[PDB]
Amino acid sequence: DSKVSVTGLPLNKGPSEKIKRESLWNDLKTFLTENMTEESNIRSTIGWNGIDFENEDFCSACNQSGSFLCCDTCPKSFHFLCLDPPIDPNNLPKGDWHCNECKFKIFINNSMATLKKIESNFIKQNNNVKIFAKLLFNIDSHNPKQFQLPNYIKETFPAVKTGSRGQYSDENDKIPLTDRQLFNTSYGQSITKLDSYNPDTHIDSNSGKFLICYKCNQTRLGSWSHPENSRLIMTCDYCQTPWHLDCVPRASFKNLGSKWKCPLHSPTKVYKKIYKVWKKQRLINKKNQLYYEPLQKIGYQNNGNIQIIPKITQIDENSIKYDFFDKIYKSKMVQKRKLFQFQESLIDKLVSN
Amino acid sequence: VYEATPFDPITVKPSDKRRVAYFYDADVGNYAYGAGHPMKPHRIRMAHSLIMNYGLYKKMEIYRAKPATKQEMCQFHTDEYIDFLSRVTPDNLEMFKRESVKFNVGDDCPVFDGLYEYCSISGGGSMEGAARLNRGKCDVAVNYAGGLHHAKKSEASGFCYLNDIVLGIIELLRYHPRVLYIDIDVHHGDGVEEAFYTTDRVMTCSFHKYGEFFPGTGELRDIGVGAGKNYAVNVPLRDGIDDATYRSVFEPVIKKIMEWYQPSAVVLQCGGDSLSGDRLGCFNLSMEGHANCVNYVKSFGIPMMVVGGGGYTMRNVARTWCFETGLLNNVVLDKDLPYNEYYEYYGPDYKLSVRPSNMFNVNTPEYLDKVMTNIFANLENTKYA
Amino acid sequence: XXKXX
Amino acid sequence: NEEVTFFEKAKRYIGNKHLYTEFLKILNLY
Amino acid sequence: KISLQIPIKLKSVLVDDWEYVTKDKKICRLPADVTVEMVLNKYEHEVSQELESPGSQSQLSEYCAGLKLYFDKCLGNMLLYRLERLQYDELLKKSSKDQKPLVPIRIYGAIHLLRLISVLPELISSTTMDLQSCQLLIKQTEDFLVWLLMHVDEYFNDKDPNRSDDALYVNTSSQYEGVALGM
Ligand SMILES: [K+]
Ligand SMILES: [K+]
Ligand SMILES: [Zn+2]
Ligand SMILES: [Zn+2]
Ligand SMILES: [Zn+2]
Ligand SMILES: [Zn+2]
Ligand SMILES: [Zn+2]
């Protein structure tokens, strides 16, 4: 029938000479079945019956890709939910669809003396809220948008960056993998999962010595006449402390989603379970982060938002020492006197009998 | 508490003679997902031919479960999703562009031909298989067309459109108090774990590969919520695991589960993409290191239900399934294949064995120590059945 | 992402 | 008497300064 | 150009909200327990007793009425992220079904009022107002902002939808995310 299939040629055709050259060197018992299968309908539920321009390739509102309803007058295109009001993709009114801006233009007949007229009349009518008059008149000339924070708000926090499609990123995003486009190409079986080669993953890149795991205090480099003794060292993304995969019970190398964080950072969110929430702020840089050094040391509380020196409270190791010891001592003695009073009350209640 | 062990051969138990029932519908093999997708219902046809040329039909009963109805499918899934599945076709697909994005049935899982019928065959086989286990009237129930453990309640994921393991376990729960579900695929059985995540009547236990691997679920710390807390066991492993290591991890966990949970019925999902030389899997099991799990689960002697699963190379899966069914019938089959219709897929040796690679194994003894210690610490709290 | 095709 | 020795032992055994700082922050949170 | 001063606590509230509706895939719990009408009515009813002269009261009432009208007319147009337009469509549907028009001031909470406030300077600088009127609007908005900062602990709690209940945010299913974003 002459149409090529997966094999390269028509189905009613043997192999070509090129394939057979570069690919060469130079009664049964399931006849049965329609005799042994007998249907099963033993189940419990058997009772159940059962200007010739073209529009843009992106949404004018969210600036992303998809299936667009387009406008004929102007090259704008919108998603269906990205309109005002959103349109049902099935029940689409055919006829001439225009956007808000072109509809405003055709309504005013592209005459702005009439814009003067209607806006003056509008501001005369909306006498109750005269401050919001002109504002309330401009909203009707704009095609819809989506919300994006003003840039004077995003730039108060410097660890915050707008992602690709206007998404949130906060320094815990590892990065997209650029030479992992180079990874689809790769070096042959020299994988990005870090297998089969760990002689130079146990060696400090810059200094030259070995990376020693924090928990076991060894760099088990193994010996590559016996590769079953290596132990897959990995370093934290924040403090660069090295850990074995068998010590932090992880079984993976974090490569794509976020940065891996050592067990040696305190929290960033608590859930006290008593339940209450954070004791950790955001990093308000721009050199508006003001510090305070309290004049009293052994009682100041102020937050879980301290900074340790040799609003952010500046505190030193001595005050932390004293506060820890004080808290545990007084909690100790208070719980002991509570048990004392309970047990003595118990004895006078029991001898009362 | 892990300790290394060797791998001694498989010897059947002469006492445990079980009346096995086998479900095969001669139509399932003719529905193909697409040109070049790695899912073939042809691998279920191939297997059957082997099973019939070894003479295993004289040993068990062969049935053809009547296929599920749209209202036995909706015992788990929703009416809108089942209606979409029943109505959609490759030609009118352009008319369903809002449900192709809601229900995820466009490209990873495509619309190909007679999709509703493949799902009906799978579900009917498994619900019927489980229903014959309750009526007192089998001991093992084999159904290889099932095992679509990825489908969610109102979404398809992972080449799976209908979750029939859940329908089978619901049919089992009508007579059995506690049910156990073991999953030895290379992936995580996320649909079966999600459907029974807050219940203490089904205990799911899955051995999978964890990393940047599909579907990315199933960490050691997913143990359930609600009344079904500590009744979900996830064993994550690394690449290149072998037969002796998999055995030394599999047998203690399952023995502990059976000792503390004490299930009334089992469901073992024996999908074979955890074999050597697969297209998507990363493990290094052989045929016998894959059938040892089935033999061990059969050891305990409670009503069992074996379903199929993944498997992307057709010959490896066919041979492993034939061997597993053979040892379920208390015979170890010859290693020389008989002349069958698909004889030429099994070159160049033409034998019943699947060979492992020299791939490097990265599952150290201390990692498995830590994992098994955590798992046993958790399981300590499920004792009083 | 997903499983292959 | 011995608690001075405890805090000095911790400062020695941690080995680093950033890790000791994070340790002190944990202690402060508690 | 126009300039508005927002307390940094409300800036962090806005950044948190931007983090939730974006890569956390959360929406707001509607209808809110404290809506825009309730906040503005409480503000006006609490401040109208503060200063005696009638002109202050007239200006206050006019500002509150205009803010109500403007939020009503602006919410669907410009104040919604892309994930939250399926919610807007479903509300619009279940409203048109009951023969009742949607009135957004009686549904949406204070975070959307905060969005409107933050975006106000550009909308002001895009019109042709006076300069006296722009500075009057900015003064009124800064007074409202300091009043709201005094009550920030009452409208902007953190409660983890995933943990107990009744937080100001809710999780979305994969069907909502499939039809909303990737459609
Ligand atoms: K699995
Ligand atoms: K469970
Ligand atoms: Zn759009
Ligand atoms: Zn237009
Ligand atoms: Zn170590
Ligand atoms: Zn670290
Ligand atoms: Zn699979």
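All chain B residue numbers match Swiss-Prot; in order, they span 2-386.
Cβ coordinates are placed from backbone N, Cα and C, and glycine is handled just like the others.
For B:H151 (mutagenesis position), other Cβ atoms within 10 Å of its Cβ number 26. The active site annotation in Swiss-Prot covers B:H151.
Record note (Swiss-Prot), mutagenesis B:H150 to A: Impairs histone deacetylase activity and transcription repression. The unchanged residue is displayed. Every protein chain considered, the tally of other Cβ atoms within 10 Å of the Cβ of B:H150 (mutagenesis position) stands at 29.
In Swiss-Prot, a mutagenesis experiment is listed as B:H151 to A, annotated with the note Impairs histone deacetylase activity and transcription repression.
Under the heading of mutagenesis, Swiss-Prot lists B:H188 to A and annotates it as follows: Impairs histone deacetylase activity and transcription repression. Using a 10 Å radius centred on the Cβ of B:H188 (mutagenesis position) and all shown protein chains, the other Cβ atoms total 25.
Shown in sequence order, B:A48, B:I52, B:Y145, B:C271, B:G273, B:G309 are the residues of the chain, 6+ apart in sequence, with a C-beta less than 8 angstroms from the C-beta of B:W322 (mutagenesis position). Looking at Swiss-Prot, you'll find the mutagenesis B:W322 to A noted as follows: Strongly reduces HDAC activity.
There are 24 other CB atoms within 10 A of the CB of B:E325 (mutagenesis position), with all protein chains counted. For the recorded site, B:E325 (mutagenesis position), the DSSP three-state label reads helix. In Swiss-Prot, a mutagenesis experiment is listed as B:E325 to A, annotated with the note Strongly reduces HDAC activity.
Around B:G327 (mutagenesis position), a 10 Å sphere centred on its CB holds 22 further CB atoms from the protein chains shown. For the mutagenesis result B:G327 to A, the note given in Swiss-Prot is Strongly reduces HDAC activity.
Taking B:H150, B:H151, B:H188, B:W322, B:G327 as the candidate mutagenesis positions, the subset whose CB lies under 6 angstroms from any atom of ligand 7 consists of B:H188. Relative to B:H151 (mutagenesis position), the mutagenesis positions with Cα atoms inside 10 Å are B:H188, the candidates having been B:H188, B:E325, B:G327. Here the Cα atom of B:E325 (mutagenesis position) is found 20 Å from that of B:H150 (mutagenesis position).
Taking the Cα atom of each, B:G327 (mutagenesis position) and B:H150 (mutagenesis position) are about 24 angstrom apart.
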